[PDB]
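Got a structure here, written out as structure tokens. Questions coming.
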Amino acid sequence: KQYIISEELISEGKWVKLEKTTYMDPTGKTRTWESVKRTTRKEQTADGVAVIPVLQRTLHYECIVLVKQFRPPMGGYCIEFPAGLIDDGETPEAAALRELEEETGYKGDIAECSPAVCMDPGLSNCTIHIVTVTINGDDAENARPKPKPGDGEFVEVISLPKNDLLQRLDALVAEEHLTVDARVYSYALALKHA
Amino acid sequence: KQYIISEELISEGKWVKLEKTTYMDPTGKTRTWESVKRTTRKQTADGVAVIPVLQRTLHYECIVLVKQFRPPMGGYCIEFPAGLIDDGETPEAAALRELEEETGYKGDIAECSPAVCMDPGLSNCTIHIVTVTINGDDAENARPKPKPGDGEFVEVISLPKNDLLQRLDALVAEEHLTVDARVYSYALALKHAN
Ligand SMILES: CC(C)N(C)c1ncnc2c1cnn2C
Ligand SMILES: CC(C)N(C)c1ncnc2c1cnn2C
Ligand SMILES: [Cl-]
Ligand SMILES: [Mg+2]
Ligand SMILES: [Mg+2]
Ligand SMILES: [Mg+2]
Ligand SMILES: [Mg+2]
């Protein structure tokens, strides 16, 4: 039933644009929406990746490796899956492994890769691949993980046991001002509900 | 260590605005970011998303999702039921209301997250994730009546919790839909649990 009639540009920055979207509703009435899009998406299957990094070590409970960063849109620190935009020509798996090493120091192994999933579909066209990666924490490569952050990237690594993820997140939120990402929270909640 | 210096309005629609954010990096170097915000925030958060666990005796437990045309995406998306919190609504109450409007199910609150971020690299948008049970054997939920607001056109898709990630992948394969990142992240963690 529904389709896009037109996309009018309102304002274009270096990274993000706003559009006036005109569409057909299922009654045959024409309507509008205000849409956010990134300016950086070329031939990539998605804007970005987020990495679910499962750190595995013998005689340790598995951990989910998270990162804490200052996020200017939010005006504060956020705890998220390691994540970044996919470079032109890069595969989602390659962007995931690259971002994970850059942000955390870990060299992971691909486990699975989602289709393009939407970040906030009521507002933006932004998509990511959610890529699950296992990190062999017994490998010497992963002993003293050294992050190699890019220009303007400032990251703290936080590894939390998978078996207690939601309580350990609540305990960090209780101790300082800091926002957990919706994807991390959704993942932690499902680990509880299962 | 990092903080916001100033925010310059670039462009303000009715629903969304685009700001140019100035901030201090950890080195004491001043930097800029392009930041999206909703204009509608009053609230604990902009919105709620509802994880609705449909429980019927002698049936698999289902997670209730919605499929809707999303103009920023130019297509159909599969999501948790969700909407903006009305000024002076609690998240709990917004959840049950949004669930009823979008699905017609009448639910009970199990738990409620703190405010979690949607896409903190781009926007300040936050939601409360609210886990709700639905006693699908109650007379009120027998023939549930979705009461949509203006400009909402919602198909309800109920999927078994125990096979959620495979069922979502099947839909995507056949139906050309985008699954929401929080739905996919929940579904993933249901598979990754112990
Ligand atoms: C359906 C009604 C209440 N309108 C048009 C909207 N509701 C929520 N977010 C919106 C719009 C339009 N643009 N954006 C970003
Ligand atoms: C060079 C990198 C770190 N910068 C500036 C950015 N990276 C990704 N998204 C961005 C920005 C700025 N605005 N927005 C929306
Ligand atoms: Cl539950
Ligand atoms: Mg990143
Ligand atoms: Mg990065
Ligand atoms: Mg909604
Ligand atoms: Mg609604």
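In order, the residues displayed for chain A correspond to 14-207 in Swiss-Prot numbering, which applies throughout.
We read in the header that X-ray crystallography, 1.8 Å was used to get this structure.
In case you wondered, yes, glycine gets a Cβ from its N, Cα and C as well.
Residues or ranges marked as substrate binding site in Swiss-Prot (evidence: experimental evidence): A:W28, A:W46, A:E47, A:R51, A:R84, A:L98, A:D133. The Mg(2+) 1 binding site annotation in Swiss-Prot covers A:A96, A:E116. Residues annotated as Mg(2+) 2 binding site in Swiss-Prot: A:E112. Positions annotated as domain 'Nudix hydrolase' by Swiss-Prot: A:57-197. Among the mutagenesis experiments that Swiss-Prot reports, A:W28 to A is described with the note: Reduces affinity for substrate about 8-fold. Strongly reduced catalytic activity and strongly reduced affinity for substrate; when associated with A-46. As a published mutagenesis entry, A:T45 to D appears in Swiss-Prot alongside the note: Phosphomimetic mutant; unable to generate ATP in the presence of diphosphate. In Swiss-Prot, the entry for mutagenesis A:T45 to A states: Impaired phosphorylation; generates ATP in the presence of diphosphate. The structure shown retains the original residue. Among the mutagenesis experiments that Swiss-Prot reports, A:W46 to A is described with the note: Reduces affinity for substrate about 6-fold. Strongly reduced catalytic activity and strongly reduced affinity for substrate; when associated with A-28. A:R51 to Q appears in Swiss-Prot as a published mutagenesis result, with the remark: Reduces affinity for substrate about 15-fold and reduces catalytic rate about 17-fold. In Swiss-Prot, a mutagenesis experiment is listed as A:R84 to Q, annotated with the note Reduces affinity for substrate about 5-fold and reduces catalytic rate 67-fold. Among the mutagenesis experiments that Swiss-Prot reports, A:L98 to A is described with the note: Reduces affinity for substrate about 6-fold. Among the sequence features in Swiss-Prot, the mutagenesis site A:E112 to Q is noted as follows: Catalytic inactive mutant for both ADP-sugar pyrophosphatase and nuclear ATP-synthesis activities. Reduces catalytic rate 6300-fold. Annotation of the mutagenesis experiment A:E116 to Q in Swiss-Prot: Reduces catalytic rate 2000-fold. Per Swiss-Prot, mutagenesis A:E166 to Q is noted as: Reduces catalytic rate 120-fold.
Map these features onto the structure and tell me what's around them.
Just so you know, the Cβ of A:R84 (mutagenesis position) picks up 25 other Cβ atoms within 10 Å once every protein chain is counted.
Every protein chain considered, the tally of other Cβ atoms within 10 Å of the Cβ of A:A96 (Mg(2+) 1 binding site) stands at 23.
Taking Cβ-Cβ distances under 8 Å and a sequence gap of 6 or more within the same chain, the neighbours of A:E112 (mutagenesis position) are A:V62, A:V64, A:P95, A:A96, A:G97.
The DSSP breakdown of the domain 'Nudix hydrolase' (A:57-197), given as helix, strand and coil counts, is 36 helix, 53 strand, 52 coil.
The Cβ of A:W28 (mutagenesis position) lies under 8 Å from the Cβ of A:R51, A:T52, A:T53, each on the same chain and at least six residues away in sequence.
Its own atom aside, the Cβ of A:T45 (mutagenesis position) has 16 Cβ atoms within 10 angstroms in the protein chains shown.
According to its DSSP assignment, A:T45 (mutagenesis position) is in a strand.
Over all protein chains present, the Cβ of A:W46 (mutagenesis position) has 21 other Cβ atoms lying within 10 Å.
A 10 Å cutoff on Cβ-Cβ distances gives A:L98 (mutagenesis position) a total of 19 other Cβ atoms nearby, all chains included.
Summarising the environment of A:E116 (mutagenesis position), the number of other Cβ atoms within 10 Å of its Cβ, over all protein chains shown, is 26.
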Across all the protein chains here, work out how many other Cβ atoms are within 10 Å of the Cβ of A:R51 (mutagenesis position).
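Counting Cβ neighbours of A:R51 (mutagenesis position) within 10 Å gives 20.
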In whole Å, how far is A:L98 (mutagenesis position) from A:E166 (mutagenesis position) when you measure between their Cα atoms?
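The separation of the Cα atoms works out to 13 Å.
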Among the mutagenesis positions A:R84, A:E112, A:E166, say which ones reach under 8 Å of chain B by Cβ distance, listed as they appear in sequence.
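It is A:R84, listed by sequence.
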Rounded to the nearest Å, what's the C-alpha distance separating A:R84 (mutagenesis position) and A:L98 (mutagenesis position)? Just drop the number here, would you?
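A:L98 (mutagenesis position) has its Cα 15 Å from the Cα of A:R84 (mutagenesis position).
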Taking Cα atoms as reference points, rank the recorded positions A:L98, A:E116, A:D133 by distance from A:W46 (mutagenesis position) and give the first.
A:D133
Give me the largest Cα to Cα distance among A:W28, A:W46, A:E47, A:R51, A:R84, A:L98, A:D133, the residues the record lists as binding substrate, in Å as a whole number.
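Max span of the substrate binding residues, Cα based, is 26 Å.
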